[PDB]
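Participant: For reference, the structure I am asking about is given below.
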Amino acid sequence: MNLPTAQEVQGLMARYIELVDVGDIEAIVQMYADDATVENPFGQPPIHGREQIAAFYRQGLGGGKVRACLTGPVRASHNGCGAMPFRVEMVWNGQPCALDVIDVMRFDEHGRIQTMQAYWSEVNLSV
Amino acid sequence: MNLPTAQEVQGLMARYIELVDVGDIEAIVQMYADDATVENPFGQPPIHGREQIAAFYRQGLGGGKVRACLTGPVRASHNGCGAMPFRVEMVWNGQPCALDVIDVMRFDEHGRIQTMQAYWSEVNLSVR
Ligand SMILES: C[C@]12CCc3c(ccc4cc(O)ccc34)[C@@H]1CCC2=O
Ligand SMILES: C[C@]12CCc3c(ccc4cc(O)ccc34)[C@@H]1CCC2=O
């Protein structure tokens with residue numbers, strides 16, 4: 001595909017959440033451009049390229065324990081970009097916890113994620 | 001106020017929405033920095049300066065019964081930035097409509113909005 005339309009951005013970013021929820025690291029790495037830049041959380045030093053991205057996601061999702069689901073519709077632009085609200089559920093201190101996040105993504109002319117910024121901090125972590 | 005903390009970004013960005021909701025263009029322009037940049041919707045040319053920002057909110061808020069409310073918590077960083085999901089309700093040539101939007105904001109070391117990006121398009125519009 002080329003630069004995703006607004007409707008295609010909605011589908012791609014929803015698909016990314018489904019892949020995070022099932023914990024398929026390889027499928028996520030494939031969604032990213034080979035030289036993608038990721039800032040998670042935004043304000044922290046970026047990581048770059050599929051090698052660093054694969055390591056980051058496997059550290060986060062390798063155990064398959066995390067769950068993720070959209071908490072609102074994906075907002076999409078006409079220049080291949082979008083932003084989405086979601087909630088992440090995992091284990092912290094034994095008790096279950098929930099983290100509210102917004103990801104901003106820009107896609108390239110091949111339909112792959114070129115950049116991603118994940119906005120969240122401890123003020124978004126419940127229980 | 002200095003560079004807003006994460007908790008302070010949450011309050012500031014929530015404060016912006018309720019200002020949009022009540023339609024106080026004066027109060028909203030004051031929240032913006034003198035040389036702020038606004039991309040609304042994201043993908044179009046950015047606008048600069050408070051006069052140009054003033055006129056933008058005039059066009060959008062100064063007429064139709066525009067209301068706005070958060071549809072989720074404000075996500076805040078530790079570098080003075082945040083993102084929030086909200087819904088704009090409008091009446092568009094008779095048709096009651098709603099628009100789902102996510103705003104990304106960067107605040108200055110004075111607690112003013114330095115940059116704003118509003119993500120939405122027609123796919124996010126619905127008839128009520
Ligand atoms: C890593 C993590 C699980 C997944 C996750 C987190 C934060 C932001 C994310 C953003 C994403 O786009 C996808 C997944 C996460 C959590 C923070 C702590 C934790 O357990
Ligand atoms: C301008 C507008 C009303 C307000 C509004 C829109 C879009 C994005 C916004 C982002 C904001 O942070 C505040 C207000 C709006 C609408 C698009 C169509 C319309 O009438």
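Determined by X-ray crystallography, 1.7 Å, according to the entry header.
Note: Cβ is positioned from N, Cα and C throughout, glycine not excepted.
According to Swiss-Prot, the record shows the following:
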{"type": "MUTAGEN", "residues": "B:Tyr16 to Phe", "note": "Reduces activity 2000-fold. Reduces activity 10000-fold; when associated with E-103; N-103 or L-103"}
{"type": "ACT_SITE", "residues": "B:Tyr16", "note": "active site, proton donor"}
{"type": "MUTAGEN", "residues": "B:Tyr32 to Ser", "note": "Reduces activity 4-fold"}
{"type": "MUTAGEN", "residues": "B:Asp103 to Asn", "note": "Reduces activity 4-fold. Reduces activity 10000-fold; when associated with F-16"}
{"type": "BINDING", "residues": "B:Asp103", "note": "substrate binding site"}
{"type": "MUTAGEN", "residues": "B:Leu125 to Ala", "note": "Slightly reduces activity and reduces protein stability; when associated with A-127"}
{"type": "MUTAGEN", "residues": "B:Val127 to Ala", "note": "Slightly reduces activity and reduces protein stability; when associated with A-125"}
Participant: Could you find out if DSSP has B:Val127 (mutagenesis position) as helix, strand or coil?
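Facilitator: In three-state terms, B:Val127 (mutagenesis position) counts as strand.
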Participant: Cβ distance under 8 Å to B:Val127 (mutagenesis position), same chain, sequence separation 6 or more: which residues?
Facilitator: B:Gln95, B:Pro96, B:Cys97, B:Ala98
Participant: Taking DSSP three-state, what's B:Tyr32 (mutagenesis position) in: helix, strand or coil?
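Facilitator: DSSP call for B:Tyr32 (mutagenesis position): strand.
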Participant: Mind giving me a neighbour count for B:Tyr16 (mutagenesis position)? Other Cβ atoms within 10 Å of its Cβ, every protein chain shown.
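Facilitator: Counting Cβ neighbours of B:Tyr16 (mutagenesis position) within 10 Å gives 22.
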Participant: Can you tell me the CA-to-CA distance separating B:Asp103 (mutagenesis position) and B:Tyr16 (mutagenesis position), as a whole number of Å?
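Facilitator: With the alpha carbons as reference points, the distance is 10 Å.
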Participant: Which number gives the other C-beta atoms within 10 angstroms of the C-beta of B:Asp103 (mutagenesis position), all protein chains shown included?
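Facilitator: Step by step: centre on the Cβ of B:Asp103 (mutagenesis position), count other Cβ atoms within 10 Å, giving 25.
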Participant: Counting Cβ neighbours within 10 Å across all chains shown, tell me which of the mutagenesis positions B:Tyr32, B:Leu125 comes out on top.
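Facilitator: Ranked by Cβ atoms within 10 Å, first place goes to B:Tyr32.
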Participant: Checking the mutagenesis positions B:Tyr16, B:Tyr32, B:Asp103, B:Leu125, B:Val127: which ones have Cβ within under 6 Å of ligand 2?
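Facilitator: Only B:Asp103 meet the Cβ criterion.
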Participant: What is the interatomic distance between the Cα atoms of B:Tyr32 (mutagenesis position) and B:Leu125 (mutagenesis position), given in whole Å?
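Facilitator: Taking the Cα atoms only, B:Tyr32 (mutagenesis position) lies 26 Å from B:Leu125 (mutagenesis position).
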Participant: Using Cα coordinates, what distance in whole Å links B:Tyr16 (mutagenesis position) and B:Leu125 (mutagenesis position)?
Facilitator: 21
Participant: In the three-state scheme derived from DSSP, which category covers B:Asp103 (mutagenesis position)?
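Facilitator: DSSP assigns B:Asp103 (mutagenesis position) to strand.
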